[PDB]
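J.: Okay, handing you the structure first.
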Amino acid sequence: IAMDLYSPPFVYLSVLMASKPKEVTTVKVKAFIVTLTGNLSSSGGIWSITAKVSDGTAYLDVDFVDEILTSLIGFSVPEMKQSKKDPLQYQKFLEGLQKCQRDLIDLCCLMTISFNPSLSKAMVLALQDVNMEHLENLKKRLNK
Amino acid sequence: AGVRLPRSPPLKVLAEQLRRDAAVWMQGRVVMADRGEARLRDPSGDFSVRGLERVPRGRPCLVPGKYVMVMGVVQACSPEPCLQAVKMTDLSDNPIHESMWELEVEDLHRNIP
Amino acid sequence: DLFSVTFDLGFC
């Protein structure tokens, strides 16, 4: 029994590759960021960043939903703009920014990932922090 | 872009698994940390890592009692497995990672022929 | 002017 489609607590990247999906698909891996593949962008009025992540089965280039970043930085793009008018507000941002960098350094958890098979690269939608309920999900899956 | 890493994905492995049996994924409590190196403890046993010399860090200080994941290149399995750190991640935030980790490995190994 | 909170890595 290896249809790891929705089998909790998370699934694997190689399972998804091996399945070869016809259209856009949603999974949870428990992954970590290997590197950042690009600069942090604020273009289009929102945050974006390309990292390469992994779950032990494959590597994956991901983009990041503006929602995640705003929370990690505590600042939206427009709040960033106004954090200039006031310099003390900028300071507070500059922190949120290396705070963001710290976060991504130490980031490892379940990632709701949206894989596009055609244009080949995925896009991280949520980050679930791994809890004890997930722990028991893996006990049952390993037939205990 | 400004990056370079091994062709095949980091494998979830335990100290023992290496010690008994090239780019890997291991975790463990920090037993000793000094300069560019540190010795870790997972439920299987102990393993050394070098080259922290050159990995990114969230906190400037790697202290004993922390729990961390290492993506490393294997060095010399005998007589206790050494690693060459490529990247390292701090998991001390979450007490679960420790509990979970032993299983995380089995589950991967069931799922890859 | 520059952003890119960039953590990033090589080996060898």
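Numbers in chain B come straight from Swiss-Prot, and the residues shown are 13-33, 56-147, in order.
This entry, so its header tells us, was determined using X-ray crystallography, 3.3 Å.
Each Cβ is built from the backbone N, Cα and C atoms, and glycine gets one as well.
Relevant sequence annotations retrieved from Swiss-Prot are reproduced here:
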MUTAGEN   B:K24 to A  Abolishes interaction with RMI1, TOP3A and BLM
MUTAGEN   B:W59 to A  According to PubMed:18923083, abolishes interaction with RMI1, TOP3A and BLM. According to PubMed:18923082, does not affect interaction with RMI1 and TOP3A
MUTAGEN   B:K100 to A  Does not affect interaction with RMI1, TOP3A and BLM
MUTAGEN   B:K121 to A  According to PubMed:18923083, does not affect interaction with RMI1, TOP3A and BLM. According to PubMed:18923082, affects interaction with BLM and the BMI complex
MUTAGEN   B:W135 to A  Abolishes interaction with RMI1, TOP3A and BLM
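Explain the structural surroundings of these features, please.
T.: The Cβ of B:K24 (mutagenesis position) has 23 neighbouring Cβ atoms from other residues within 10 Å, across all protein chains displayed.
Under the three-state DSSP scheme, B:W59 (mutagenesis position) falls in the strand class.
When Cβ atoms from all protein chains are considered, those within 10 Å of B:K100 (mutagenesis position) total 18, not counting its own.
Proximity of B:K121 (mutagenesis position) to non-local residues of its own chain (separation of 6 or more, Cβ distance below 8 Å) is seen for B:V89, B:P90, B:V104, B:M105, given in sequence order.
Other Cβ atoms within 10 Å of the Cβ of B:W135 (mutagenesis position), summed over all protein chains shown, number 20.
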J.: If I take the Cα of B:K24 (mutagenesis position) as reference, which of the mutagenesis positions B:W59, B:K100, B:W135 has the closest Cα?
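T.: In terms of Cα distance, B:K24 (mutagenesis position) lies closest to B:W59.
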J.: With 22 residues left unmodelled between B:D33 and B:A56, could you check how far apart their Cα atoms sit, in whole angstrom?
T.: 12
J.: Chain A proximity: which mutagenesis positions among B:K100, B:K121, B:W135 have CB distances under 8 Å? Answer 'none' if there are none.
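T.: From B:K100, B:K121, B:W135, flagged as close to A: B:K121.
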